[PDB]
Number of protein chains: 4
Amino acid sequence: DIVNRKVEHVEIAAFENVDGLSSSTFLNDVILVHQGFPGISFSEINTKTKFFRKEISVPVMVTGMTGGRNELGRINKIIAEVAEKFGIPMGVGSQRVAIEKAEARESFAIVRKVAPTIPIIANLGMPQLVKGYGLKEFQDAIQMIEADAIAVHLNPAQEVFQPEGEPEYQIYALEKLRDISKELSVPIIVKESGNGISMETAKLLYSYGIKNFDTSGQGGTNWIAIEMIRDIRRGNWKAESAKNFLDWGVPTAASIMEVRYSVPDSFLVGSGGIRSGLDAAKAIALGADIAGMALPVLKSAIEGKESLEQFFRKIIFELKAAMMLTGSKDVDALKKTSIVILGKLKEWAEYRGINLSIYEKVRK
Amino acid sequence: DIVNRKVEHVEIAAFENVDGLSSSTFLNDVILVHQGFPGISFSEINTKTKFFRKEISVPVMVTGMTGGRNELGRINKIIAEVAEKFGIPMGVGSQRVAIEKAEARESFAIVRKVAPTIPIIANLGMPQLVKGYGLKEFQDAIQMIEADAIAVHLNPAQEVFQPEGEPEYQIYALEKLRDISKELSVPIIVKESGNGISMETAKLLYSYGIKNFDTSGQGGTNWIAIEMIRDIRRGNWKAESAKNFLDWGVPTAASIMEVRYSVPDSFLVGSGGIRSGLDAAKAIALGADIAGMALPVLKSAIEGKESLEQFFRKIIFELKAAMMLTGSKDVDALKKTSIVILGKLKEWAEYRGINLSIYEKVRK
Amino acid sequence: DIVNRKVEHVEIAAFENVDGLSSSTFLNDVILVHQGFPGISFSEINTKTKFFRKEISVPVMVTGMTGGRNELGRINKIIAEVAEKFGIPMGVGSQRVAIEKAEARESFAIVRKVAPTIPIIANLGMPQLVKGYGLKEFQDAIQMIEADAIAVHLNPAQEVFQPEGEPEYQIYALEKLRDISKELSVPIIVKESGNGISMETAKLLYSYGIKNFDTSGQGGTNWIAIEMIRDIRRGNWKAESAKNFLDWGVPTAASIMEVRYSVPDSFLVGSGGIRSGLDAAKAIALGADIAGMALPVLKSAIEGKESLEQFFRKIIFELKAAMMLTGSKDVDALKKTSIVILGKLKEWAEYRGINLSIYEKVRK
Amino acid sequence: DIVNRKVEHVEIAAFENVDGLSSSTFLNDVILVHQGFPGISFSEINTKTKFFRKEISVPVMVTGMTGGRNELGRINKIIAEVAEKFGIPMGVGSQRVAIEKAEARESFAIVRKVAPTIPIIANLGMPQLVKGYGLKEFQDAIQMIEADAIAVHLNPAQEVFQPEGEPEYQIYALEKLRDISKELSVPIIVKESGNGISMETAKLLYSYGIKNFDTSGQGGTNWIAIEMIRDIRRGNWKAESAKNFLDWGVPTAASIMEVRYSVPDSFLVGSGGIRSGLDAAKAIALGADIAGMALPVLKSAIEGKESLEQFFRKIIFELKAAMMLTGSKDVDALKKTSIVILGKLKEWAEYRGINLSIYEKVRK
Ligand SMILES: Cc1cc2c(cc1C)N(C[C@H](O)[C@H](O)[C@H](O)COP(=O)(O)O)c1[nH]c(=O)[nH]c(=O)c1N2
Ligand SMILES: Cc1cc2c(cc1C)N(C[C@H](O)[C@H](O)[C@H](O)COP(=O)(O)O)c1[nH]c(=O)[nH]c(=O)c1N2
Ligand SMILES: Cc1cc2c(cc1C)N(C[C@H](O)[C@H](O)[C@H](O)COP(=O)(O)O)c1[nH]c(=O)[nH]c(=O)c1N2
Ligand SMILES: Cc1cc2c(cc1C)N(C[C@H](O)[C@H](O)[C@H](O)COP(=O)(O)O)c1[nH]c(=O)[nH]c(=O)c1N2
Ligand SMILES: C=C(C)CCOP(=O)(O)OP(=O)(O)O
Ligand SMILES: C=C(C)CCOP(=O)(O)OP(=O)(O)O
Ligand SMILES: C=C(C)CCOP(=O)(O)OP(=O)(O)O
Ligand SMILES: C=C(C)CCOP(=O)(O)OP(=O)(O)O
Ligand SMILES: [Mg+2]
Ligand SMILES: [Mg+2]
Ligand SMILES: [Mg+2]
Ligand SMILES: [Mg+2]
């Protein structure tokens, strides 16, 4: 039944109109300055970068999405095997369902069978931390897939509008996270889920020992929109209320600036509406360490292995083109390349006390 | 015949296209910063707040609309009984008609019969203060409904274009108001009617002892538009002139900033185009103490008691969602939550000498 | 044949699409702050103001348009007789045609016959000053209609694209103007003709002793468009070039700011696209002493006397409404009333070195 | 086969939708201040200017486009003969094809036969400098057309997406260029090709002795678009990636500001999307020494000699009109005339550290 929601989620995300519905990443407001003389050759471009104690081929990750049933595990298989081939890290979807039901475990475990070397990231929702889950559940999630880290997702916006939603975010959960991070053999990443991380949230999480963030800003997959559709579907009145919140959240680009600024030493994934290698390039240039993607990886995976391979080739090429055209020989250079910030993103930063000079020094 | 205009008013407002016609609240320019980690649970959210000497359930009020005839009193009945059930304060429409005609009294008195505990707000138009009305008419309006305060409405824009309009706003009217407030057992609120309160108007009213404002800015019910329709209807040439003024006024958001800034200790209702709980939340976050609504309450009430209940539930849920998603456990926390001001609202404030730093300290 | 151009001009202006074609006044960027408590009554509003040594009923003038043939004189008759009735000043069109041809004189003289008291403004084009015209031609123009002043028009943009155009603006013409102003019994106004006066032009003219300006900015009648149409009409290749210049010029609102700022003591008419009393009020509030109108007066006059009366009633009402709703009891109060400048007009002023603070003090 | 690409290029550029596709010059953000009193006569306007050691009639050049085959040479003939007639300088297309194939030489040599006096500009791509080309190939390109200068084009964006593209821009190429410039009898211009020159690229090139730049910014011919079409055509998957980059680059107007600011003493051609004499006027006023055009010259040339003559007449007239209407008697006065910078261009400059005051002094 939670397994039913899991299938609905995938199905609405993949086949309904929810990608960037009434929302925006603000990435249009970020421009990478073109360099007519790059000072490099396309083939000397190096996209390698660190992901905790591993090295990855490309500063892009697949962020967590699914699992909990066979056809979901078959998707997870296709993602993992292609991700392995390309040397790119992969998060799995929430493993709650696999803690609750042993039959769901294989649909997550398959990932490490087929992807023995890339970093694999576990997944549990923050609401579970106030509702009982602790160190052991974490370790179970981790060891079930021999994870190199665990993502704990923030999704209060989704919980609020979800028909069976659990909108529980008492501060107690953070004390518990901080305790759990004491005893855990792998690092914790805290990630949003389409509504983005603000500087207040990031600073709070940092004061509790969290150093790793995944922005998951608005403008990509709209989870409020997904839950609105679930509400429409079962005649729940919450639907029209969700409609008013469709553009709620921190835009991805704003979130990248906010986290990088307020926690300069953070390890930062920039995600939420990353749809090309250009987007990936802007996110990293803006301040992220890596770019994250979910929805378009799902869509390709559903079409098949080769379709997903073609997708990744395209992203990689697009990334390397932005690198080439900015004179960025490696990921480090991309992080310090020249940008222009315009429009609404500019105004958002000014209002939020983000001094653009100290910001340029911070991102490098 | 004034009774006739009362019916026309309700009819055009309810059934014609006058809500936000060529006007804007500027509320799009106000963004509430999303908090991925709220630090609270949805069910611990407390929406209680003070309304003079009473406590109300929710920082929303129904602002004055109608009365003066039976079908109008039946509307007033539906609004009051539902308002009572929800613990939300209700203003009545202008009581002028009930001073002039004793048959109209019941359509206002019904309100206290059916709503014995919530705050009820009396209503008289400022033009009447230069045209004879004083202490005794105020007390009649007040005691006719056992009001907890009296709203005095400003509507010069309406009076200008009204076919039978009385555009009389001599300063003598404020001298009188200030005298009347000496002798009155309840506080006075001064409210606009779709065209908003500026810092000049607010400062002037304050210098006459007025401490309670209701912004009633543009972007909601367009009273110029209503009067234009009345003019078109009776071939009056004023109609085309009204058309040029459709976007005249201080937008609600700008008005909230203006009043809060220029009179920091004011008790402020933010109204004019509040259409959702999100709207209500933005207005409070911006600087209002409570949000006000009129037109959508009318529209629901006309559909029936249960429709109006469903409406209020929706508003309340929406409000609580905005509070949840900003980490606001109570109304006080909402007033100090993080916001972004962009666009035309930003430019309005900059031009008007509203320093954004001293503004942030003021709204707290 | 110049008389032919005169009818073509009136015909294209009146019946073709040239009013604000691809151009803008920027008056959208000017907002008059609404006052919910005006502090005055509509009927105590006083719209009287000085126009040189005369008093006029309303701070609006009809700026020069036509003359030179019978049906043109009949239009001039209708404008003058209605202007007389309302106590509003009237400029006539260029009197060049009547210096060149004695048969054309009656079509200008008719104006003083039928309007014995209002200020009447003569008209000659600046190119004529480099092409022979001097003191005597000026006195003829003036005494032909017992003018209270003479308007010398700037129209180089028009002359450039006019098929028979005379784009001659040597500085010599200003030396001559300054000499002519020595000997003249009435003051000189320098006015543009749909392309606006900049601070460079206004300072230059002032340095030659010109104190009276009429902005005639873009966003109203488009004279480049009119000449383009004349070019299309006679297969002249200049037509497509004109098309690229359709939005050439200083927008009316920018021109008002520019002139007022760079020559603070100027007597300033704000015109070019004034279409309502609201427009008229913005131009005055912005910094003009009076608002000017041409095209919509022409259009009404062509429909007839009573149509033009209805037009002027409408303008006056609209003006008084803007006065009422800003608490402006008289024209002076309107000149110092509260405004907001937004958008492109704000950017224009910032770039041009118009300090908004010293600007507010200057317009008062 | 390189000769095949040469005809494809011309064919797609002339007949497909690639001019300003999803791109912008930012020239809309630049406004020339209209002068109602120019202080000059249209016929005294002098458009003569220097182009290295020659004098040219008009501050406009035709920038390099084509050559390499007969029907291409016949185009080059039409361009050169008309350019000769008007006294405007002409660049030829890349001469690579004529170094590689002796049969292609005539299609470039024809230019000097028919245009013995105007400046003619040679052309070689930067990629060729990394791939073997040196002093002798340069001299062959120069002497083949008795060139007055050689343009070295930057096109890494095009190379990246070109199906047979050579995206090689190692810094080694600049050491080589600086060496070649030692031994060369004519000066070197470095020009972009639709994607614009940034301050980083311009400062780099200057450090290597390059003093002459041609912006070729975005907003005109979109070379990424042309290669996208070539990719679509041969089913190459790079096509969809190109689609994401259609708006990549420095907008022409931004590029002009960037180069002029970061190398104040540069000789600067402003090109990319120059489509009228007004555009040409803005680019010069902004900071360029001359305006450059390619695409619309090609399109006219294909129609024929007389069509191209009519084109140039129109450009010249448009230029002189902008000069007339700003009071610019000669090209120098145009360079210091009054402008307004608004919008996105303004934001671009502010972010890039272009101080608008020091900028106004630098362009004069
Ligand atoms: C079908 C599906 C299912 C999920 C997700 C996504 C989608 C598309 N996402 C959120 C995801 O990881 C990401 O943070 C947001 O989707 C924003 O990225 P995109 O715009 O989708 O690239 C997600 N997040 C997570 O932490 N736990 C979860 O189980 C899921 N579930
Ligand atoms: C039919 C109807 C009738 C009235 C009103 C409204 C409507 C819709 N309003 C104005 C109202 O209280 C409020 O200030 C404005 O309508 C702006 O809020 P809304 O945009 O309608 O929520 C109103 N105001 C008041 O002070 N006295 C009055 O009697 C009336 N009459
Ligand atoms: C048919 C017609 C004829 C003329 C004009 C106008 C029209 C519509 N205008 C220009 C006019 O006075 C005014 O400056 C501009 O038209 C801008 O104002 P409007 O937008 O038309 O109100 C004009 N100006 C002037 O100084 N001398 C002239 O003879 C004329 N001729
Ligand atoms: C058909 C064709 C072919 C070429 C070009 C253009 C066109 C239209 N351009 C680029 C040109 O010189 C210019 O820099 C850009 O086209 C931008 O200017 P326009 O927007 O076209 O005026 C060009 N540039 C160059 O340096 N070498 C080349 O051979 C070509 N080839
Ligand atoms: C986008 C996300 C984070 C999907 C998880 O939503 P759920 O609320 O269905 O996740 P669990 O309850 O199964 O953790
Ligand atoms: C929107 C408002 C304020 C309605 C009141 O209009 P009226 O002008 O009919 O009010 P009274 O004259 O009855 O006070
Ligand atoms: C809009 C205006 C100023 C009309 C005058 O144009 P003309 O150029 O025909 O005027 P004269 O030559 O008759 O002065
Ligand atoms: C816009 C430009 C610079 C066209 C040159 O493209 P190519 O890449 O076809 O030029 P060559 O290889 O022939 O130099
Ligand atoms: Mg959950
Ligand atoms: Mg009234
Ligand atoms: Mg003339
Ligand atoms: Mg090449």
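We number chain C the same way Swiss-Prot does; the residues here are 3-366, in that order.
Just so you know, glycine gets a Cβ as well, placed from its N, Cα and C.
Swiss-Prot annotations:
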- C:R7 to A: Does not affect the proper folding of the enzyme, but it shows significant loss of isomerase activity (MUTAGEN)
- C:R7, C:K8, C:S96, C:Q97, C:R98, C:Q160: substrate binding site (BINDING)
- C:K8 to A: Does not affect the proper folding of the enzyme, but it shows significant loss of isomerase activity (MUTAGEN)
- C:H11 to A: Does not affect the proper folding of the enzyme, but it shows significant reduction of isomerase activity (MUTAGEN)
- C:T65, C:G66, C:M67, C:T68, C:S96, C:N125, C:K193, C:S218, C:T223, C:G275, C:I276, C:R277, C:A296, C:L297: FMN binding site (BINDING)
- C:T68 to A: Does not affect the proper folding of the enzyme, but it shows significant reduction of isomerase activity (MUTAGEN)
- C:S96 to A: Does not affect the proper folding of the enzyme, but it shows significant reduction of isomerase activity (MUTAGEN)
- C:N157 to A: Does not affect the proper folding of the enzyme, but it shows significant loss of isomerase activity (MUTAGEN)
- C:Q160 to L: 28-fold decrease in the catalytic efficiency and 5-fold decrease in the affinity binding for IPP (MUTAGEN)
- C:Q160 to N: 150-fold decrease in the catalytic efficiency and 2-fold decrease in the affinity binding for IPP (MUTAGEN)
- C:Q160 to E: 10-fold decrease in the catalytic efficiency (MUTAGEN)
- C:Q160 to H: 23-fold decrease in the catalytic efficiency (MUTAGEN)
- C:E161: Mg(2+) binding site (BINDING)
- C:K193 to A: Shows significant loss of isomerase activity. Binds FMN with very low affinity, but the global structure of the mutant has not been altered by the mutation (MUTAGEN)
- C:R235 to E: This mutant is heat stable and its affinity binding for IPP is smaller than that of the wild-type. It is in the tetrameric state even at a concentration where the wild-type enzyme dominantly formed an octamer; when associated with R-13 (MUTAGEN)
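Structural mapping of features recorded in Swiss-Prot.
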{"residue": "C:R7", "record": "mutagenesis position", "Cβ within 10 Å": "15"}
{"residue": "C:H11", "record": "mutagenesis position", "Cβ within 10 Å": "22"}
{"residue": "C:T65", "record": "FMN binding site", "Cβ within 10 Å": "29"}
{"residue": "C:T68", "record": "mutagenesis position", "Cβ within 10 Å": "26"}
{"residue": "C:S96", "record": "mutagenesis position", "Cβ within 10 Å": "27"}
{"residue": "C:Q97", "record": "substrate binding site", "Cβ within 10 Å": "30"}
{"residue": "C:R98", "record": "substrate binding site", "Cβ within 10 Å": "22"}
{"residue": "C:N157", "record": "mutagenesis position", "Cβ within 10 Å": "25"}
{"residue": "C:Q160", "record": "mutagenesis position", "Cβ within 10 Å": "24"}
{"residue": "C:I276", "record": "FMN binding site", "Cβ within 10 Å": "32"}
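Across the residues annotated as binding FMN (C:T65, C:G66, C:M67, C:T68, C:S96, C:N125, C:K193, C:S218, C:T223, C:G275, C:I276, C:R277, C:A296, C:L297), the widest Cα-Cα separation comes to 22 Å.
For C:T65 (FMN binding site), the nearest of the recorded positions by C-alpha distance turns out to be C:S96; the candidates were C:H11, C:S96, C:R98.
Rounded to a whole number, the distance between the Cα atoms of C:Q97 (substrate binding site) and C:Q160 (mutagenesis position) is 17 Å. Distance from the CA of C:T223 (FMN binding site) to the CA of C:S96 (mutagenesis position) is 16 Å. Pairwise Cα distances among C:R7, C:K8, C:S96, C:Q97, C:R98, C:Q160, the recorded substrate-binding residues, top out at 17 Å. A Cβ distance below 6 Å to any atom of ligand 7 is met, among the recorded positions C:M67, C:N157, C:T223, by C:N157. Of all the recorded positions listed here (C:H11, C:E161, C:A296), C:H11 has the Cα closest to the Cα of C:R235 (mutagenesis position). Measuring Cα to Cα from C:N157 (mutagenesis position), the recorded positions that fall within 10 Å are C:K193, out of C:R7, C:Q97, C:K193, C:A296. Looking only at the recorded positions C:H11, C:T68, C:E161, the one with its C-alpha closest to C:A296 (FMN binding site) is C:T68. Taking the Cβ of C:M67 (FMN binding site) as reference, residues of its chain lying under 8 Å away and at least six apart in sequence are, in sequence order, C:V12, C:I81, C:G93, C:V94, C:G95, C:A296, C:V299, C:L300. For the mutagenesis positions C:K8, C:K193, counting C-beta atoms within 10 A of each C-beta gives the highest total at C:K193. When the recorded positions C:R7, C:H11, C:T68, C:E161, C:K193, C:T223 are screened for a C-alpha within 10 angstroms of the C-alpha of C:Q97 (substrate binding site), the residues that qualify, in sequence order, are C:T68. Counting only residues at least six positions away in the same chain, the Cβ atoms of C:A15, C:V20, C:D21, C:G196, C:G274, C:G275, C:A296, C:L297 sit under 8 Å from the Cβ of C:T223 (FMN binding site).
Neighbour density for C:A296 (FMN binding site): within 10 A of its CB lie 26 other CB atoms from the protein chains shown.
Separating the Cα atoms of C:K193 (mutagenesis position) and the residue listed as 'Mg(2+) binding site' is a whole-number distance of 15 Å. C:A296 (FMN binding site) falls within neither a helix nor a strand when secondary structure is assigned with DSSP, and so counts as coil. Cβ-based neighbour count (10 Å, all protein chains) for C:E161 (Mg(2+) binding site) stands at 23. C:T68 (mutagenesis position) sits 18 Å from C:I276 (FMN binding site), counting Cα to Cα. Here the C-alpha separation of C:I276 (FMN binding site) and C:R7 (mutagenesis position) works out to 25 Å. Just so you know, the Cβ of C:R235 (mutagenesis position) picks up 12 other Cβ atoms within 10 Å once every protein chain is counted.
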